[PDB]
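Chemist: Just dropping this structure here.
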Amino acid sequence: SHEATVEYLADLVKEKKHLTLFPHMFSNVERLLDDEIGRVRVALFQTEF
Amino acid sequence: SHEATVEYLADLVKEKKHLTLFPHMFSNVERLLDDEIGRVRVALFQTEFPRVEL
């Protein structure tokens, strides 16, 4: 899976913002993106674990 | 992860087709979606053939 960087997080959050214009057309995609954003955020703060 | 059903796969594929309307505008979304389609196809195949190694 993609390396966890803050720039990556930024890009993901930005794509999500764009998809939100068509919420019910991309409902599965939006969940996958939410999962990846969640995973990335957690990763950023657990590099020592 | 979301349960692999043929209907779910259909939904993902339909969303993938909708995304083609927006060329080069959703690169990470496209990758995540392709990854999920791949995982669901593999899961469907493995449920069909439980003894096979992928």
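Our numbering is plain: 1 for the first residue shown, then up by one each step along the chain.
Method on record in the header is X-ray crystallography, 2.0 Å.
Cβ coordinates are placed from backbone N, Cα and C, and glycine is handled just like the others.
Features from Swiss-Prot:
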- B:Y8 to F (Swiss-Prot position 149): Moderate decrease in monomer stability (MUTAGEN)
- B:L9 to A (Swiss-Prot position 150): Moderate decrease in monomer stability (MUTAGEN)
- B:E15 to A (Swiss-Prot position 156): No effect on homodimer stability (MUTAGEN)
- B:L19 to A (Swiss-Prot position 160): Moderate decrease in homodimer stability (MUTAGEN)
- B:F22 to A (Swiss-Prot position 163): Moderate decrease in homodimer stability (MUTAGEN)
- B:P23 to A (Swiss-Prot position 164): No effect on homodimer stability (MUTAGEN)
- B:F26 to A (Swiss-Prot position 167): Moderate decrease in homodimer stability (MUTAGEN)
- B:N28 to A (Swiss-Prot position 169): No effect on homodimer stability (MUTAGEN)
- B:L32 to A (Swiss-Prot position 173): Severe decrease in homodimer stability (MUTAGEN)
- B:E36 to A (Swiss-Prot position 177): Severe decrease in monomer stability (MUTAGEN)
- B:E36 to G (Swiss-Prot position 177): Loss of monomer stability (MUTAGEN)
- B:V40 to A (Swiss-Prot position 181): Moderate decrease in monomer stability (MUTAGEN)
Chemist: Around B:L32 (mutagenesis position), how many other C-beta atoms are within 10 angstroms of its C-beta?
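Modeler: B:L32 (mutagenesis position): 21 neighbouring Cβ atoms within 10 Å.
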Chemist: Whose Cβ, among the mutagenesis positions B:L9, B:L19, B:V40, has more other Cβ atoms within 10 Å than any of the rest?
Modeler: B:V40
Chemist: Chain A proximity: which mutagenesis positions among B:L32, B:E36, B:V40 have CB distances under 8 Å? Answer 'none' if there are none.
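Modeler: Going by the Cβ criterion (under 8 Å to chain A), the qualifying mutagenesis positions are B:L32, B:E36.
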Chemist: Which has the fewest other CB atoms in a 10 Å radius around its CB: B:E15, B:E36, the listed mutagenesis positions?
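Modeler: Among the mutagenesis positions B:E15, B:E36, the sparsest Cβ neighbourhood within 10 Å belongs to B:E15.
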Chemist: State the Cα to Cα distance, in Å, between B:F22 (mutagenesis position) and B:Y8 (mutagenesis position), rounded to an integer.
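Modeler: The Cα atom of B:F22 (mutagenesis position) is 22 Å away from the Cα atom of B:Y8 (mutagenesis position).
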Chemist: Near B:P23 (mutagenesis position), how many other Cβ atoms are within 10 Å of its Cβ?
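Modeler: I get 8 for this one.
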Chemist: About how far apart, in whole Å, are the alpha carbons (Cα) of B:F26 (mutagenesis position) and B:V40 (mutagenesis position)?
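Modeler: Between the Cα atoms of B:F26 (mutagenesis position) and B:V40 (mutagenesis position), the distance comes to 21 Å.
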Chemist: Determine, to the nearest whole angstrom, how far the Cα atom of B:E15 (mutagenesis position) is from the Cα atom of B:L9 (mutagenesis position).
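Modeler: A Cα-Cα distance of 10 Å.
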Chemist: Round to a whole number and give the Cα-to-Cα distance in Å for the pair B:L19 (mutagenesis position) and B:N28 (mutagenesis position).
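Modeler: B:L19 (mutagenesis position) to B:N28 (mutagenesis position), Cα-Cα distance: 12 Å.
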Chemist: B:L32 (mutagenesis position) to B:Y8 (mutagenesis position): how many Å between their Cα atoms?
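Modeler: Spelling it out, the Cα of B:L32 (mutagenesis position) and the Cα of B:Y8 (mutagenesis position) are 15 Å apart.
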Chemist: For the mutagenesis positions listed here (B:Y8, B:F22), tell me which residue's CB has the most neighbouring CB atoms inside 10 Å.
Modeler: B:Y8
Chemist: Spatially, which candidate from the mutagenesis positions B:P23, B:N28, B:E36, B:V40 is nearest to B:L9 (mutagenesis position), comparing Cα atoms?
Modeler: B:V40
Chemist: Please report the distance from the Cα of B:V40 (mutagenesis position) to the Cα of B:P23 (mutagenesis position), rounded to the nearest angstrom.
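Modeler: Given the Cα positions, B:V40 (mutagenesis position) is 24 Å from B:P23 (mutagenesis position).
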